Amino acid sequence: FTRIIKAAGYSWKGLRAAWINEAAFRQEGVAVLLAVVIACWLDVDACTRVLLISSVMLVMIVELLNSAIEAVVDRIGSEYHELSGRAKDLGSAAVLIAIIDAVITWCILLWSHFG
Amino acid sequence: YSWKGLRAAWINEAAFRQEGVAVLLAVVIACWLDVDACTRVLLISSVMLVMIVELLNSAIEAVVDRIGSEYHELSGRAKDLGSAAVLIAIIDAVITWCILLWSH
Amino acid sequence: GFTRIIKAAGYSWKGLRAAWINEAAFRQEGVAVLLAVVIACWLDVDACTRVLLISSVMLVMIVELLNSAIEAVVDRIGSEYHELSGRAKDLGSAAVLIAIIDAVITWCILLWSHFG
């Protein structure tokens, strides 16, 4: 079972790292907990609760992966002395799409619920 | 950053153009059918996910290309891995639409 | 070009096979994924519930694949360069963790409403 505790350790190291270093990530965590609270407090069916939570967590996932990519790029540029933000742009685009997905999700779901 | 990368992906990646077309089409079609909110959301999200994953994969490909002009086993592995991730997102999207529309 | 699709699919399967052979976590999570997918196709639930149960778990697959790609990039860099903070690897590990947590939460909320 050791590999599991090692991996989870790496995961918490990463999460704490992202929380301390990235402001947008802190905002996204706030967004997740708020999402759960709102979804559970509102009298809402299971699929919709799930969707309201998942759509927001997806943002966190994509943000983390993006941050990983940014880190790789930064190591490169540190040793490379050449910079092109192609990758960073693409990642940020991905995160944007995730956010738009969450807003659409919440719009449709909450609009239906309060109809 | 954002619109820069999106414009980049549209101009360069063909699969991304096809995915954008697929996304907007999916939006229209999801809004046309008389389905519930959860269904609509799933129909849209499933397609948007493909776009997201394709974008991340494209970022990875960019990094790999920047690292070295020469091809290496690990660099190739990375690309292949990213291509695999995109594949799964598509299958999921397909499965999503199938379960939903068959039920409808 | 219609052939482009089959080329990209070839790359894709090459990557799936690569991930399965080299990455163990991908194998185990793959077992849990396939199990979950099978179970979802036999549960007496609505389309939305089934799609949710399946997709939530396939997300784990996708994120693990991306994490593996990133790890491959870091491993590539580590041959040329000597020091590695492994911060990127940690971030990816975090992403996978969040994906899994999402899957579990999804299954709990869904099945506790279903069976409950």
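Per Swiss-Prot, chain A residues shown: 8-122, in order.
For all residues, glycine too, the Cβ spot is worked out from N, Cα and C.
The C-beta environment of A:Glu70 (mutagenesis position), restricted to residues of the same chain at least 6 apart in sequence and closer than 8 Å, consists of A:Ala25, A:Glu29, A:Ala31, A:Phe32, A:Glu35, A:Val102, A:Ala105. In the three-state DSSP assignment, the secondary structure recorded for A:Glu70 (mutagenesis position) is helix. Look at Swiss-Prot and you will find A:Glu70 tagged as active site, proton acceptor.
The DSSP secondary structure for A:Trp118 (substrate binding site) is helix. Annotation for A:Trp118 (substrate binding site): no spatial neighbours, criterion Cβ-Cβ under 8 Å with sequence separation of six or more. What Swiss-Prot lists as substrate binding site is A:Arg10, A:14-19, A:23-26, A:31-35, A:48-51, A:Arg56, A:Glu70, A:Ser99, A:113-118.
Counting only residues at least six positions away in the same chain, no Cβ atom sits under 8 Å from the Cβ of A:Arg10 (substrate binding site). Under the heading ATP binding site, Swiss-Prot lists A:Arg10, A:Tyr17, A:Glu29, A:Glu77, A:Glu86, A:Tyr87, A:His88, A:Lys95, A:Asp96.
Under the heading divalent metal cation binding site, Swiss-Prot lists A:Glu29, A:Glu77. Over all protein chains present, the Cβ of A:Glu29 (ATP binding site) has 18 other Cβ atoms lying within 10 Å.
In Swiss-Prot, the entry for mutagenesis A:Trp26 to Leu states: 23% of wild-type activity. 41% of wild-type activity; when associated with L-19. The structure shown retains the original residue. The Cβ of A:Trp26 (mutagenesis position) lies under 8 Å from the Cβ of A:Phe32, A:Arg33, A:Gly36, each of these being in the same chain and 6 or more residues away along the sequence.
For the published mutagenesis A:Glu70 to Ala, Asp or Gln, Swiss-Prot gives the following note: Loss of activity.
In Swiss-Prot, a mutagenesis experiment is listed as A:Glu70 to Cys, annotated with the note 50% of wild-type specific activity.
In this view, A:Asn73 (mutagenesis position) is surrounded by 27 other Cβ atoms within 10 Å of its Cβ, with every protein chain counted. Among the mutagenesis results in Swiss-Prot, A:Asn73 to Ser has the note: 51% of wild-type specific activity. Inactivates wild-type subunits; when associated with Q-15. The residue drawn here is the original one.
Swiss-Prot lists A:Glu77 to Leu among its mutagenesis entries, and the accompanying note reads: 51% of wild-type specific activity. DSSP gives A:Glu77 (mutagenesis position) a helix state. Long-range C-beta contacts of A:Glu77 (mutagenesis position), restricted to its own chain and to partners at least six residues apart, with a cutoff below 8 Å, comprise A:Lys95, A:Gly98.
A:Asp96 to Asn appears in Swiss-Prot as a mutagenesis experiment; the accompanying note says: 27% of wild-type specific activity. Inactivates wild-type subunits. Almost no change in activity. A:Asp96 (mutagenesis position) carries a helical DSSP state (H, G or I).
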Recorded positions (A:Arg10, A:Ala24, A:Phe32, A:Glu77, A:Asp96, A:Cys114) in Cβ proximity to chain B, threshold under 8 Å: A:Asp96
Recorded positions (A:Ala24, A:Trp26, A:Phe32, A:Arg56, A:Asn73, A:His88) in Cβ proximity to chain C, threshold under 8 Å: A:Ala24, A:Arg56
Least surrounded among the binding-site residues, given as A:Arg56, A:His88, when other CB atoms within 10 Å are counted: A:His88
A:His88 (ATP binding site) - helix vs strand vs coil (DSSP): coil
Three-state secondary structure, A:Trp48 (substrate binding site) (per DSSP): helix
Separation of alpha carbons, A:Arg56 (substrate binding site) and A:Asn73 (mutagenesis position) (Å): 26
